[PDB]
Amino acid sequence: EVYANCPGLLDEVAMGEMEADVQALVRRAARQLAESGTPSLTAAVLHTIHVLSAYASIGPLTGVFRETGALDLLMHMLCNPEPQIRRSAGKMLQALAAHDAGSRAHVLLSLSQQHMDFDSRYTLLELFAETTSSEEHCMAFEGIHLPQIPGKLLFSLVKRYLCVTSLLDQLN
Amino acid sequence: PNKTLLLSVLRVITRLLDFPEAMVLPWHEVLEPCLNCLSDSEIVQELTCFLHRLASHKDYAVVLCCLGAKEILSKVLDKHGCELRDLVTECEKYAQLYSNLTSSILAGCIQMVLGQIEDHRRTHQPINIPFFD
């Protein structure tokens, strides 16, 4: 079909090396996170997280990025009391999102399993907005009356759709 | 219904508001029409009373503020509440978030449906998914 419609559209050693290096960096970052009782190591961890995001800026290496098991470390980082670092990690995850959806789905899904706090539900909603910055959710409004639903209903709908998208990608 | 009939109905609603699961039902039934009507002196008093009763599910009052009839509230106040005007009004982060989320859910569901239609076009097997029709 590509041959018929658009044929024209048709060195990973460094990629895998950076993946392993990011694995070591995440190990050091978790070491700092366990040591996150002094603001010097906290600042160093913030710098490490910036480096981790820059590593995440690559397109095709998402397979390695999940392969190194960075997801659980990132999830733990989201449960850290470092608010600025939490925001930075959220930005990094959002930058990761464009590459693939399944990573986002699994990340938020595991993030759910922690009458939760309205602040906690707010955190889930903010992360989902960061996700919904995706092109798949990028579409036009109906220009018509979209009735407003309640909040806990919004939580239920978000959880449902997240699992849906996860599985739908998973069937591939 | 009518001013007297709606007055008796409002009396019943205000009395039964004492439930702990009064919101377990679809409590967001006519809040929007209530804000639209919010009138007769009994009607305005009852709308204010219902709002004050709802002032305590904070997210429910947040949805009320998302409805955002603050201008009508000001007009009705000038015609003759305050706690809701303090708490619910001037908290709109919730509002923008929830609006964006609702639109996003709609768009995503639609895209999923269309994609499945195309996939079944490819496979030729008939579509059979619960409640899809």
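Chain A is numbered as in Swiss-Prot; shown residues: 71-80, 108-211, 217-274, in order.
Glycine is treated like the rest: Cβ placed from N, Cα and C.
Copied over from Swiss-Prot, here are the features:
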type: MUTAGEN; residues: A:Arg125 to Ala; note: Dimeric; disrupts the hexamerization of the CUL9-RBX1 complex; when associated with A-152. Monomeric; abolishes ubiquitination of TP53; when associated with 1650-F--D-1690 del
type: MUTAGEN; residues: A:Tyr152 to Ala; note: Dimeric; disrupts the hexamerization of the CUL9-RBX1 complex; when associated with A-125. Monomeric; abolishes ubiquitination of TP53; when associated with 1650-F--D-1690 del
In Å, rounded, how far does the Cα of A:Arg125 (mutagenesis position) sit from the Cα of A:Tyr152 (mutagenesis position)?
15
By a three-class reduction of DSSP, A:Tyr152 (mutagenesis position) is assigned helix
Going by DSSP, is A:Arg125 (mutagenesis position) part of a helix, a strand, or coil?
helix
